[PDB]
Number of protein chains: 2
Amino acid sequence: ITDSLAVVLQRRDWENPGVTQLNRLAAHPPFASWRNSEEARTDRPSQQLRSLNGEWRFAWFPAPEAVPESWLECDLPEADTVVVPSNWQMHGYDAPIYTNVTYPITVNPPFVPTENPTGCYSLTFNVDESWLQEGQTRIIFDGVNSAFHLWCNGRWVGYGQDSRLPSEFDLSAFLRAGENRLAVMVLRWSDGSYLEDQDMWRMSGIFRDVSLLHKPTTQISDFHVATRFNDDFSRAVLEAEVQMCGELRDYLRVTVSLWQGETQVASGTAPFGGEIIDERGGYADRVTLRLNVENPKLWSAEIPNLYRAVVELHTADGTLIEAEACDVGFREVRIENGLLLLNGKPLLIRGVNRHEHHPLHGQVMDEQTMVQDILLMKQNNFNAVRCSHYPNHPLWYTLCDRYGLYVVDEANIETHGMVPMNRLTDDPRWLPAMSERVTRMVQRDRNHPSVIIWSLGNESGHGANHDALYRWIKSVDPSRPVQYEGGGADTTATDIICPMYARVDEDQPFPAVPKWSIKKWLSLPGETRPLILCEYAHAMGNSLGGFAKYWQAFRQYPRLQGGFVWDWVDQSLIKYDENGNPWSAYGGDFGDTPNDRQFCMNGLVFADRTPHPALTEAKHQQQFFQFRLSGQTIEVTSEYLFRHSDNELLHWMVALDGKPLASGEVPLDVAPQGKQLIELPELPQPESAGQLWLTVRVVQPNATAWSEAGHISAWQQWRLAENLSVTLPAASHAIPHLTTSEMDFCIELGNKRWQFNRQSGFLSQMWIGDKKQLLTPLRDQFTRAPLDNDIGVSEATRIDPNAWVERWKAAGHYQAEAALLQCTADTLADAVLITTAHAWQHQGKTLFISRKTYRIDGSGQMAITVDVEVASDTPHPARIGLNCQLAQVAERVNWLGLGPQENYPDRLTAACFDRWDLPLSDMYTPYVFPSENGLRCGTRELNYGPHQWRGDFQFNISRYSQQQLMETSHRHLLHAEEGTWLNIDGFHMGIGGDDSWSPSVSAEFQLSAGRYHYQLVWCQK
Amino acid sequence: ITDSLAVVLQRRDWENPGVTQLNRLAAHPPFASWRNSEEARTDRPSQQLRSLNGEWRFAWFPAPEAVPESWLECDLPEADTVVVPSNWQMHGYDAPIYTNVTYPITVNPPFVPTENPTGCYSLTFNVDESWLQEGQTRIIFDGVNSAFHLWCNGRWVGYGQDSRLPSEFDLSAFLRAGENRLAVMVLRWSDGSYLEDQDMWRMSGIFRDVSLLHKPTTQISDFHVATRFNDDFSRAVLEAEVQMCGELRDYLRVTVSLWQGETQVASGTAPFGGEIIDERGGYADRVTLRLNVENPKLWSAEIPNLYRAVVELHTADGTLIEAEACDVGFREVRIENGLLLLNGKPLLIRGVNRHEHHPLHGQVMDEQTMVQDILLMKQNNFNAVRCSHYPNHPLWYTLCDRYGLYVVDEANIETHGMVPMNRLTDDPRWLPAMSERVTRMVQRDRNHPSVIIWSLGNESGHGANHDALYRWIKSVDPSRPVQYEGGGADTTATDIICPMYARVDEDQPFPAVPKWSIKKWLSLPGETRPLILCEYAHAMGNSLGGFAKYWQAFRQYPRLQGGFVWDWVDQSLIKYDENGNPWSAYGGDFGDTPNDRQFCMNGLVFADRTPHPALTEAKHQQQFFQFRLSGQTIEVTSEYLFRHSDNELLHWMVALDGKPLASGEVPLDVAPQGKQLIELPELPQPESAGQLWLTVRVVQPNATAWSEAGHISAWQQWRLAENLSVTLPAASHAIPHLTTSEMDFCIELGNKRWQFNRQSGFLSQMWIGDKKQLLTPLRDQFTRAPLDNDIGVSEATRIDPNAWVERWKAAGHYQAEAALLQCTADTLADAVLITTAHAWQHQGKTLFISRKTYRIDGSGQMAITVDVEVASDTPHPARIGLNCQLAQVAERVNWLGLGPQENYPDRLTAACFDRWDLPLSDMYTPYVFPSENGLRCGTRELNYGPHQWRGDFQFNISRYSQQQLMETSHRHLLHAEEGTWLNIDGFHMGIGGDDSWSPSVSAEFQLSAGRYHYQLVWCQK
Ligand SMILES: [Mg+2]
Ligand SMILES: [Mg+2]
Ligand SMILES: [Mg+2]
Ligand SMILES: [Mg+2]
């Protein structure tokens, strides 16, 4: 009766911040409870550890108060068969919601809405009778969103909160020999919900593993590891403290052995009971061993050398009661003199923020995904990762320990939607609930060599609870620094200045919480801390413009030590339709209201782990090698702090406009933080006209754990010398034939004809024989299919008059009327000259003036010449070029310029100048939210079909007009047009991306000169 | 049903640190809910605040699971009618328990015994319909020990822990019109018991006030006061921040007024809504006014200047919603450069620890008692009080605010009997619970000028939780230091070094937590804080030995800023004898087990608030006036930091061996910390043989709110001269007659005769006529009826070998046998001379050797001459002197020496050298636990009845033989013996008292000389 839902629900513990648990065990690092040392040593699987993962029965309800009392005893006839772990939203029971800051529920802490999607999980299973004879048997839940009531065999067991840390319960007095049945009742919202407002998809269910662990009554209940070194790391001391539970006896001992593979390096045995700490004594049930290690191998992301520690509990005769263990890695993380050091050297953080997201699985993680993500970040030269914004799946930490990556363990606390942000975190009544999220976090992951910083959570302003919490960690684990960003990023609750989205050189002086220019911040009066951005370079869509700017500051200021790009992957989901054909879904796509539409898309990779183009920019900038060129000498500078360059080959190449003149290979032999000098054999000194370019690559001959042989880690390119062309055009044996009509001008020359509408003023059509070449005339373009950064957070409803898009619209840029001021056509001896002038106007105001001259000669080469005037008072145009719809549709595209990836003016350092040729298909980037894309810069010659253009411009070429782009909300809605659309730009505006909710394109990238000039040559073959 | 006892108790909330309250409302400053601004100004009584103190029905059960369900519905026929507040033990329901360290319950956290004296209180009452029309009705329990469930009209209402702070609940939705009934169920043991292990009587029940408050729906829910000054305090800024609950409407206003008397000093009005705090704006529902005050009058324990602040919640139009209020005192407490400052002057803390105890009422407090203690303290030179060790009665802070005493608020946390002491304090699972104890305290007391220091608790060792809660306070409130003694007194969780019992010059090097000499601490490498003993000078019984030594150091060192004596009032309880007579009881006096005996009495005053002789040693040492005497010039020094000597007259007197030759009076005119010079008119230089002695006193002409007219606040006394007596005793006509026999020596002279037992060697009898003088022979005495300090913790079951008592005992001091070595008579010209030589021995060893000469002259005077040899390898004896039981019983006692009060060698500075005369009665100290007492040192002449002694000695005289004192365990068990007992000490060991569990007698006070000699003259009248 007391176990009846009717009773258990009365109290409504999901509406009490005072009840965050009910009968839950205490936190600790990971246990398996080995019963044999070797197994323990080599990490084999423990029989004392059982997974309860797989097929469970499930049933959804709109409210806890609607679950049938019978559910405790009997399986619902209307129940399903689902797999655990899993997110409910992913099986169609209800919708995932995607809001950013706004809380999915009504803000009435600590209450939650009566209608509260309740999920009833249940499972029947067998228990070995042997597990009933001795020890203790607990159930461990790795993750449950957001809260839950538990039952076994009909009897109420416990209750938990915090979706992101494990929940343990003793079942010992409830199991039965034979068949037992579990019944979990999970809830969507609880008071917990106000502490978990992360900007991500709001799901729910039993998303992490479920296991049973069998322990001996007298057991190891906890253990911490530690490492101390001398002034040079030539000697370390490993210090292990072990705790016990159960009957204390004089014959119990603890043995601690440290292995180096198959080698045993140090061992220590002792009996329980430690130092006298206070007037009352010491701990009888604890012990600290101290192992000396000579010349330890240090762990680091560059070389994640690991050791194995085995902790055995046995009897004086040597009879083993139980075993626990862990990989250990020797490192010292410290802040000295303003710098964040690691093993003695100042780190340079190359990191990224990363959520646990999976397009099909939701919030469920799995090795494969975890590893894929790992290999990628490493291949792209990432050093660290931040657990935005909650503790991760247990195994994540193990993977970072072995692959080598710096982690930032973050507490499951975000209360963004509160006003002010402070509300909860400055309220003592909430201290208890928050404390649990910090403390159980440190209790669980503290022994991982990879965790090197602790974080108090995210965007919960600055409260007093924050200070209490910072002090707690500082006390229980003096070994790692502590960071929190809320409230201004440089509060008493943080060891590091960790702003989010603070610019390189421009201040953003918000009242109370300004973001100073990062260079400025360091020197503020009294400031001594290192600065490491927790979020920067907001990679939403076509972004990561200005990246090179940070890296350049990072490398020049000792106290600027990195940052974490926001973010790893796109939080997009998969959907279908007719043929159950998949499609990437975003905010709103589920009927979810409210929502932040595409704002859940900001990764460097698509949800499927395929790259956005921005990635490459990243890889290039974070490279570990830096090159300088002086004369015929290449200086290589290492940026590794511990390794020698031992899997590295330098490849150099020289070429004339894409034509290779000389190659070479030189093995790298540089010492962490050192230089090498590579001497170049005499270099080719051509006469032919052209650009001489030098290009270097760093190749890894051998494979590694995270890279296959041949991998390319770095590159650099230099322009050697130019040879201008002073060659005269071949004399011709005829000249074009100008022809007038009421309607247009027709110029012919053989089989080629060009036609110029007299009323429009534009080259309206062209022929190669009988074949018409255009579908739309060739006109001036001054706009673009607004980028995400361009739009910011402006909506139909909420209009942000600052977003470039709004400025462009309001200015009429999109609806301006082109007017012909003057067309003229003349025959000269050697050629035919056409001339135009147009003006664009919006409501009586002229924005732009286009003055051109075409010149066709005997060779059949048309020379275009553009001269543009931009009204000084009009919003800087996104672009200054031409565009037209081609009738042809070829397979490949070939150009001589920056490539091969999409590149923009404020994003093209990763781009190398050379001869590229790709499939048309690769010229359109499939961003989930359509906008301008595909651009390539610094182009000198461009070939598509029988055409060919030459000049100095940027271009894009695809089967979709900007219009289409700018009108389709999802890439899957896009349809290919008739021929190919070509945008030829003489000038393009930067894309920016310092952040996606404000203007970020810096001055240098704004088309602001007033007057632009360009010239093209257009010919066939 | 879900209100039923079976359901509520199912969860055993009192056995879970997870749950510490259900449905309890937030903490806050004190509320009244006035509805008329003046009544609030004037602290009238609000009709909105109703008391529920008075008669209540009560029933007692051995366990929670034994109360009948009917109780929820109806009263129990077998129920009684008690007065509330009260401690159930004081009514005989179960016994009170006295333990110090050792918990009164088996240590099994967080479990409590199934046997749990449960007290069911009930009350029936009537609510005015009005209270039900509008607003909210809350109930406030100001103290309930140790936990309790609560029901209203049948319905479960909530629950609470922490016996020392208020618990509020909303009854609003449970009330009816007319009759209403409460059913409060009080528990004895709860998980919260593990955090209340203060050394004191373990009682239980509803011990503080019970009230009902009615507050408007839209109301003032919080408010804090804050004062800032300029450099010289010439200007201050009063910052009041107000918080509101309810419906927020633009027409709401908050007005804050500052009054000083009837005069309005300042005021400020404003709408709600503060400054931006973070990216989400600010508090809509708060506002902060800032009132400028010029030349504000400052608050000190010296001058408790107070201002009244009024808070008005009204509509813009002027309608009033409600008014709250508080007394405000302007003062800044800051630590700077190692010093603790008050309005920029360095404090000198003259204070004491104080528990809230009442002989008749147990733990319940009252205006009277409270006020009494405040006056005693102020009258005896006290400066401040320490809330040992929990928050006090609300009324107590007001009283100190108004009376003038620095308080140290202390959280109700003590885990003393744990092992180690850290045990729960360093465990994150107890963080919430501890947190709730500090935060609510701060929340409620934060506005009392009186409170200048926060303390995190008592003897709980040092755990991480301490560091968290320390920071918390630091952030939340930065206007007061934070101190804590645990784990070393100098940890990271305390702004001040505050040891308990550290000696002045002796280090006590305990492991992990040593107690350095207070002078040495201050200077350890890197140390910089101020030192203030949280607890010193253990006042157990006959104690305070050495107190002067402390005050000389506090005086000498800057950073040595004072301490808190331990303690104020004895923790004794009253019982009754079959003849209706009441007696003081103590540990074990109730059948309680286990108990700590007399360890509950340590106060400087008797449970009835009567003074112990020690209260004078403290009064004099803590005086605020220091005197220096130069020739004939008295140099006065003020120790007040704020006041000028405005009610001070200095009286001076010169006297010869007790005779007054000259007097005087001079007004006192001294600035704080300044000096005054007083020049004494020529003093008589009489010829008369003797000792001239000058004595100064400071008297307070006018009465104070805390002291009557003619108050003596300080006293100055120096030896001016000596006139050695060259006289010879006029010739005598008569001459004693000696009569030898086989067993004696009769000496005769007139009506008097002296008989010396020849086998004893001692003077066996004496006669004045036919009247026999002695009842007991006169013999050499070397022992004392053991003091509390000599006993320590020594017990029968647990002998403490290091104890004085144990040593003396083990050495046979108490059982030595006198062996005659020599007894001889001799005839002289003018008289008769007896020579004896005795030896004390034990098991073969000779401890002492007394060699005497008696010399009866014809003047009728008997001259004694003592010479003692004490083995060097024997424990310095308690005393070296004589004793005998007299047959006479005089009424008074008159003497020439130190007094009036009982004084010992290491405690006599308070005593003045004069001629005292007091009723035999006053020469006995009624220490609840009997032992040696009443002594008076530096005696020159002692008169009792016809007898009269002369020499230089110390003596005590009562009706209790040392043998009985040491034999009786309670003062009410002693019976007067036939005559009068007299002890004439030639030397006496000090009493000590630096602590009562180790040997606290310093070197300079032990009788280690080896050889002693004293001389006496015994004569009649
Ligand atoms: Mg809850
Ligand atoms: Mg957020
Ligand atoms: Mg509890
Ligand atoms: Mg104690």
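By the numbers in Swiss-Prot, the shown part of chain A spans 4-1024.
Recorded method is X-ray crystallography, 2.5 Å.
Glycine is no exception: its Cβ is also placed from the backbone N, Cα and C atoms.
Residues annotated as substrate binding site in Swiss-Prot: A:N103, A:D202, A:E462, A:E538, A:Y539, A:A540, A:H541, A:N605, A:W1000. All protein chains shown were included, and the count of other CB atoms within 10 Å of the CB of A:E538 (active site, nucleophile) stands at 22. A strand conformation is recorded for A:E538 (active site, nucleophile) in the three-state DSSP classification.
Feature annotation from Swiss-Prot assigns Na(+) binding site to A:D202, A:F602, A:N605. DSSP assigns A:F602 (Na(+) binding site) to a helical segment in the three-state reduction.
Listed in sequence order, A:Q201, A:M203, A:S391, A:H392, A:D570, A:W571, A:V572, A:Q574 are the same-chain residues six or more apart from A:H358 (mutagenesis position) with CB atoms under 8 A from its CB. What Swiss-Prot says about the mutagenesis result for A:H358 to D, F, L or N is this: Less stable to heat than wild-type. Causes significant destabilizations of the first transition state.
According to Swiss-Prot, the feature active site, nucleophile maps to A:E538, an assignment based on experimental evidence.
Quoted from Swiss-Prot, the note on the mutagenesis of A:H541 to E, F or N is: Poorly reactive with galactosyl substrates. Less stable to heat than wild-type.
Under the heading Mg(2+) 2 binding site, Swiss-Prot lists A:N598. For A:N598 (Mg(2+) 2 binding site), the same-chain residues lying six or more positions away in sequence with a CB closer than 8 A to its CB are A:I100, A:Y101, A:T102, A:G590, A:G591.
Proximity of A:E798 (mutagenesis position) to non-local residues of its own chain (separation of 6 or more, Cβ distance below 8 Å) is seen for none. Under the DSSP three-state reduction, A:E798 (mutagenesis position) is assigned to coil, being neither helix nor strand. Here the residue is the original one, while Swiss-Prot reports the published mutagenesis A:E798 to D or Q with the comment Small increase of the catalytic efficiency, when the sodium concentration increases.
Quoted from Swiss-Prot, the note on the mutagenesis of A:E798 to A or L is: The catalytic efficiency is not increased, when the sodium concentration increases.
Neighbouring residues of the recorded Na(+) site, listed in sequence order and excluding A:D202, A:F602, A:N605, comprise A:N103, A:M203, A:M543, A:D570, A:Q574, A:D599, A:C603, A:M604, A:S999 (Cβ within 8 Å of the Cβ centroid). Of all Cβ atoms in the protein chains displayed, 21 besides its own lie within 10 Å of the Cβ of A:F602 (Na(+) binding site). Closeness to ligand 2 is met by A:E462, these being the recorded positions among A:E462, A:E538, A:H541, A:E798, A:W1000 whose Cβ falls under 6 Å from the molecule. Largest Cα-Cα distance over the residues recorded as binding substrate, namely A:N103, A:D202, A:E462, A:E538, A:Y539, A:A540, A:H541, A:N605, A:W1000, equals 18 Å. Looking only at other Cβ atoms within 10 Å, the busiest spot among the binding-site residues A:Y539, A:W1000 turns out to be A:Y539. The two recorded residues A:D202 (Na(+) binding site) and A:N103 (substrate binding site) have their Cα atoms spaced 4 Å from each other. Note on proximity: among A:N103, A:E462, A:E538, the recorded positions of the record, the Cα nearest A:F602 (Na(+) binding site) is that of A:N103. In the three-state DSSP classification, A:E462 (substrate binding site) falls within coil. Geometry remark: A:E462 (substrate binding site) versus A:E538 (active site, nucleophile), CA distance 12 Å. Among the binding-site residues A:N103, A:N605, A:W1000, the residue whose Cα lies closest in space to that of A:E538 (active site, nucleophile) is A:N605.
When the binding-site residues A:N103, A:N605 are scored by other C-beta atoms within 10 Å, A:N605 scores highest.
Cα of A:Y539 (substrate binding site) to Cα of A:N605 (Na(+) binding site): a distance of 11 Å. For the pair A:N605 (Na(+) binding site) and A:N103 (substrate binding site), the Cα-Cα distance reads 13 Å. Cβ contacts within 10 Å of A:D202 (Na(+) binding site), excluding its own Cβ and spanning all protein chains shown: 21. On a Cα basis, A:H541 (mutagenesis position) lies 15 Å away from A:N103 (substrate binding site).
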